[PDB]
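First the structure, in the form of structure tokens, and then the observations on it.
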Amino acid sequence: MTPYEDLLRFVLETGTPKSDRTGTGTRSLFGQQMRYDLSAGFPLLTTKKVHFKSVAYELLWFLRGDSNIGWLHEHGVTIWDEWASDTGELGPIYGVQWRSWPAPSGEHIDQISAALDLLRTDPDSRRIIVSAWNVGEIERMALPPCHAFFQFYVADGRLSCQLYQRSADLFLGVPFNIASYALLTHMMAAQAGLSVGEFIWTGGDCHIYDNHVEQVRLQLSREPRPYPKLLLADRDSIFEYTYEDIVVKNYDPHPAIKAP
Amino acid sequence: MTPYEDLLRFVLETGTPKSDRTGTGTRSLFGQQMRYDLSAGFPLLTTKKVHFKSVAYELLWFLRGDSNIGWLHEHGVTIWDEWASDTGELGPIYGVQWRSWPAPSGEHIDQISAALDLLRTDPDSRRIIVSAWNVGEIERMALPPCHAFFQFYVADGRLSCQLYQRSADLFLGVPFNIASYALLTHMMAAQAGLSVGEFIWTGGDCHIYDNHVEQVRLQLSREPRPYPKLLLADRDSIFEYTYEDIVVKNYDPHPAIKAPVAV
Ligand SMILES: CN1c2c(nc(N)[nH]c2=O)NC[C@@H]1CNc1ccc(C(=O)N[C@@H](CCC(=O)O)C(=O)O)cc1
Ligand SMILES: CN1c2c(nc(N)[nH]c2=O)NC[C@@H]1CNc1ccc(C(=O)N[C@@H](CCC(=O)O)C(=O)O)cc1
Ligand SMILES: O=c1[nH]c(=O)n([C@H]2C[C@H](O)[C@@H](COP(=O)(O)O)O2)cc1F
Ligand SMILES: O=c1[nH]c(=O)n([C@H]2C[C@H](O)[C@@H](COP(=O)(O)O)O2)cc1F
């Protein structure tokens, strides 16, 4: 019922102290897994109000294959401002690798299209994968991919997705990541003629920053309300979805909780 | 604990019947995780005999950046034979991505060396990653990487390793993969002056081929025995290890179980 919350606790209590770079004292565990049944409800956390608008616009940004934060500002989103050059450039990050990974043939590979094609023509493939982790381009990126790698799986006409996040800011980061991929999974499924199955979150370094220990103590004290429902409009193509094509119904979150 | 055997039993008992590339059949589950505390023993399975010589030579071959089976034959190992071209070539697989992943500028990136570095120099880093999944080059490979990529993690002078394995032949392949990465981890740990921690195995498509089922049942009827210990001789470079340096102690498995591979 509350995969995320259980993991947050377990890291607050069992987590090992550790410095990062840069920041303060994180408590940390390695190799942790959360599991969501997407048919049961959309995993937008109810123990704290999550800024879904930012989540959606960011994913649409990723899907546009966009490297600049311009289109993001146009819609009043600023979560990326702090790493963007004077020009607003971030380098060949997520969207760039997703939509146009630079092969050695000079070709650009659209992994999203390729994945979706597989889903439609060869649902049983074990190669339905997208990787943002481009070793050749990590050092051109403002920041190396955090949610680095993901895979899809079909079973009884139900689409599952497992994500691998190498580094996980549990309190401020992961909530976004859960909703984000949850949304993506609804979109691929919708485009491919499938239903939603599971979302599997697999983390590398799972960490609660030093500041956030208080922000987090509160959030664990709150009782979890029933999950909201995700709705989508019809579109001929994943790349045609707009923010206006998305609705989150019956979302009743406990009040927000700020933190740097 | 017997995490391998539990997963195997679990997939057998609850897996979904599925079709596949190899034209055989499968029971399958998605997103499963095995965990091993490497300080309690080297996870060379004991409910069947696993041929360590092969696991070890395959590993040393990856480390050489080698994609031709010739060196493996030089040492009697034949497990990659039915995928190689007539010249023994497999394409830019595993090691070639580990030692020399070709960047857009052309340059070969040595990820294994990069990783050691980060371990010796910045153990807390969350970017200690080696990837075989070169989107750019997968078509060029005889097969796409099953053990697709891995991360290292340090805490209290203990080295942990998590592998993501996109596709898991539970009976035939996984026992090889568990041992191999456990071995690499000991290696990376020796070279960074660290002790071993956990090996965490995370699978995408976890499957038991339909022609492996009588073997899986035999194996599951057996009583698990304590894991052996691994002894590594000293070397000054991960790239200088030899089989001679890699010794197992107290490994008493139940008998080996033969099984037909799915091409
Ligand atoms: C995800 N990323 C990230 C990071 N650095 C850290 N420590 N954690 C992260 O999740 N560097 C790059 C990147 C940029 N993405 C983000 C996403 C959300 C917020 C955040 O502040 N969310 C608030 C809502 C405020 C926002 O809508 O403007 C929240 O409590 O959810 C910051 C950076
Ligand atoms: C892992 N790989 C693999 C694959 N194809 C399939 N269907 N499954 C796999 O695991 N293609 C490439 C590769 C080669 N690795 C292997 C590893 C072990 C065996 C096998 O036959 N093991 C037997 C005998 C051990 C020794 O004699 O080789 C055993 O029961 O372990 C075959 C190919
Ligand atoms: O998808 C986001 N979620 C995640 O939490 N990271 C966090 C992890 C880490 O705390 C920081 C990246 O720094 P590092 O490269 O050291 O892991 O951003 C950022 C991504 F964009
Ligand atoms: O890491 C090794 N073991 C792993 O289990 N695969 C197996 C899994 C799979 O059944 C087969 C390749 O099938 P596919 O490419 O269709 O996923 O190789 C092979 C690798 F070399």
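Following Swiss-Prot, chain B residues are numbered 4-266, in order.
The way this entry was determined, per its header, is X-ray crystallography, 2.4 Å.
Just so you know, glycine gets a Cβ as well, placed from its N, Cα and C.
Per Swiss-Prot, the feature dUMP binding site maps to B:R24, B:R129, B:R130, B:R169, B:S170, B:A171, B:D172, B:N180, B:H210, B:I211, B:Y212; the stated evidence is experimental evidence. Remark: B:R24 (dUMP binding site) has no non-local neighbours by Cβ distance under 8 Å and separation of at least 6 in sequence.
As annotated by Swiss-Prot, (6R)-5,10-methylene-5,6,7,8-tetrahydrofolate binding site applies to B:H54, B:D172, B:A265, with the evidence given as experimental evidence. Residue environment of B:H54 ((6R)-5,10-methylene-5,6,7,8-tetrahydrofolate binding site) contains 15 other Cβ atoms, counted within 10 Å of its Cβ in all protein chains.
B:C149 (active site, nucleophile): 20 other CB atoms within 10 A of its CB, across all protein chains. Annotation note: B:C149 (active site, nucleophile) sits in a coil segment as assigned by DSSP. For B:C149, the entry in Swiss-Prot reads active site, nucleophile, with the evidence type sequence analysis.
Swiss-Prot lists B:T205 to A among its mutagenesis entries, and the accompanying note reads: Appears to be functional by complementation study. In the three-state DSSP assignment, the secondary structure recorded for B:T205 (mutagenesis position) is strand.
Cβ neighbour count for B:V264 (mutagenesis position) (all protein chains, 10 Å cutoff from its Cβ): 13. Recorded in Swiss-Prot as a mutagenesis result, B:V264 to A carries the remark: Appears to be non-functional by complementation study.
A straight line from the CA of B:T205 (mutagenesis position) to the CA of B:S170 (dUMP binding site) spans 10 Å. When the Cα of B:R130 (dUMP binding site) is compared against those of the recorded positions B:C149, B:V264, B:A265, the shortest separation belongs to B:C149. B:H54 ((6R)-5,10-methylene-5,6,7,8-tetrahydrofolate binding site) and B:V264 (mutagenesis position) have their C-alpha atoms 15 Å apart, to the nearest angstrom. Proximity to chain A (CB-CB distance below 8 Å) holds for B:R130, B:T205 among the recorded positions B:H54, B:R130, B:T205, B:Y212, B:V264. Among the recorded positions B:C149, B:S170, B:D172, B:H210, the residue whose Cα lies closest in space to that of B:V264 (mutagenesis position) is B:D172. Of all Cβ atoms in the protein chains displayed, 23 besides its own lie within 10 Å of the Cβ of B:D172 (dUMP binding site). Within 10 Å of the Cβ of B:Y212 (dUMP binding site) there are 22 other Cβ atoms, across all protein chains.
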